[PDB]
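Just dropping this structure here.
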Amino acid sequence: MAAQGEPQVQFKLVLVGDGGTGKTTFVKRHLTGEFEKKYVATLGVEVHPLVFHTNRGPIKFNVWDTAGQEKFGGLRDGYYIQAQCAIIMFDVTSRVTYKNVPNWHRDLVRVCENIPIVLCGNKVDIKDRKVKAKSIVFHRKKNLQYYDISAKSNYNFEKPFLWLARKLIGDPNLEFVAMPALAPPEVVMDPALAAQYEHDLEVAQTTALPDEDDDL
């Protein structure tokens, strides 16, 4: 990756979390990824090639999205194998989804040790947020980075991918030069709400009592 003219850098991204989190909606935000999606019958996985353009050139994250297998049970070893990075998604309106994040993390780490993982709390668009910055403590212990996301509004779509890219490449200076074509926001995430949520994360990030915050 250090030199130019090298063949395309692709990473296998495993997207896991409880059914109903909004994993499918999240992946589908990237239009090109949707258009180029491939369904692997044996696995029962939809692989979406998400191309992100960075300062160093294109980085492709082959996002493996489940076919809803998570609803009836765990995911097979084949799904997890050779994962370079992962995003574990929970729903901020459902406490249970957050509670099951340790289980997903454990299964993921068993197959792939020391891979960069971002935990994302989706559906921050919904006003009654149940899992707040105050209670998100899982990341500290596991050295995972946390991002508030809203699939519906394309809020912070770039951030998990960017952090993963930086860690994988090993360059903290990596920036996404252009934003990929994204499906138009279903709902608009209110700027005031976004600001408040980010502020909450930061306040406790500095080890204030809030948990995501204790995490940082």
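If you check the header, you will see the structure was determined by solution NMR.
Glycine too: its Cβ is placed from the backbone N, Cα and C atoms.
Got these off Swiss-Prot a minute ago, pasting:
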BINDING   18-25, 36-42, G68, 122-125, 150-152  GTP binding site
DOMAIN    7-171  domain 'Small GTPase Ran-type'
MUTAGEN   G19 to V  Blocks DNA replication; when associated with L-69
MUTAGEN   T24 to L  Has low binding affinity for GTP and GDP. Almost completely abolishes interaction with BIRC5
MUTAGEN   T24 to N  Has low binding affinity for GTP and GDP. Decreases nuclear import of proteins and RNA. Stabilizes the interaction with RCC1. No effect on nuclear location during interphase. Loss of activity in triggering microtubule assembly at mitotic chromosomes
MUTAGEN   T25 to A  Minor effect on the interaction with the alpha phosphate group of bound GTP
MUTAGEN   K37 to R  Decreased acetylation
MUTAGEN   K37 to Q  Mimics acetylation; enhances the nuclear export of RELA/p65
MUTAGEN   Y39 to A  Abolishes steric hindrance that traps the essential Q-69 in an unreactive position, and causes slow GTP hydrolysis in wild-type. Loss of one hydrogen bond with the gamma phosphate group of bound GTP
MUTAGEN   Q69 to N  Unable to hydrolyze GTP. Increases binding to BIRC5 and promotes exaggerated spindle formation
MUTAGEN   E70 to A  Strongly decreases the relase of bound GDP
MUTAGEN   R76 to E  Probable loss of interaction with NUTF2. Loss of transport to the nucleus
MUTAGEN   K134 to Q  Loss of normal mitotic chromosome segregation and defective mitotic spindle orientation
MUTAGEN   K134 to R  Loss of normal mitotic chromosome segregation and formation of sister chromatid bridges
What three-state secondary structure does DSSP assign to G68 (GTP binding site)?
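It is coil.
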Round to the nearest Å and give the CA-to-CA distance linking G19 (mutagenesis position) with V124 (GTP binding site).
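Rounded to the nearest whole number, the Cα-Cα distance is 17 Å.
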Reported as an integer number of Å, what is the Cα distance between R76 (mutagenesis position) and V124 (GTP binding site)?
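Approximately 30 Å lies between the Cα of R76 (mutagenesis position) and that of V124 (GTP binding site).
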Near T24 (mutagenesis position), how many other Cβ atoms are within 10 Å of its Cβ?
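So the number of other Cβ atoms within 10 Å of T24 (mutagenesis position) is 17.
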By CA-CA distance, flag whichever of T24, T25, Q69, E70 among the mutagenesis positions is nearest to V40 (GTP binding site).
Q69
Here the recorded positions are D18, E70; which one has the lowest number of other Cβ atoms no more than 10 Å from its Cβ?
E70
If one measures from the C-alpha of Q69 (mutagenesis position) to the C-alpha of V124 (GTP binding site), what distance in angstrom results, rounded to a whole number?
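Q69 (mutagenesis position) to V124 (GTP binding site), Cα-Cα distance: 25 Å.
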Please identify, among the recorded positions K37, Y39, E70, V124, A151, the one with the smallest Cα-Cα distance to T24 (mutagenesis position).
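For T24 (mutagenesis position), the spatially nearest of the recorded positions is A151.
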Within a 10 Å radius of its Cβ, which of these binding-site residues (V40, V124, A151) has the fewest neighbouring Cβ atoms?
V40
Under DSSP, is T24 (mutagenesis position) helix, strand or coil?
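Once the DSSP labels are grouped into three classes, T24 (mutagenesis position) ends up as helix.
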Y39 (mutagenesis position) to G68 (GTP binding site): how many Å between their Cα atoms?
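Spelling it out, the Cα of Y39 (mutagenesis position) and the Cα of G68 (GTP binding site) are 13 Å apart.
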Report, in whole Å, the straight Cα-to-Cα distance of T25 (mutagenesis position) from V124 (GTP binding site).
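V124 (GTP binding site) to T25 (mutagenesis position), Cα-Cα distance: 14 Å.
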Looking at the recorded positions listed here (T21, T25, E70, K134), whose Cα lies nearest to that of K37 (mutagenesis position)?
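In terms of Cα distance, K37 (mutagenesis position) lies closest to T25.
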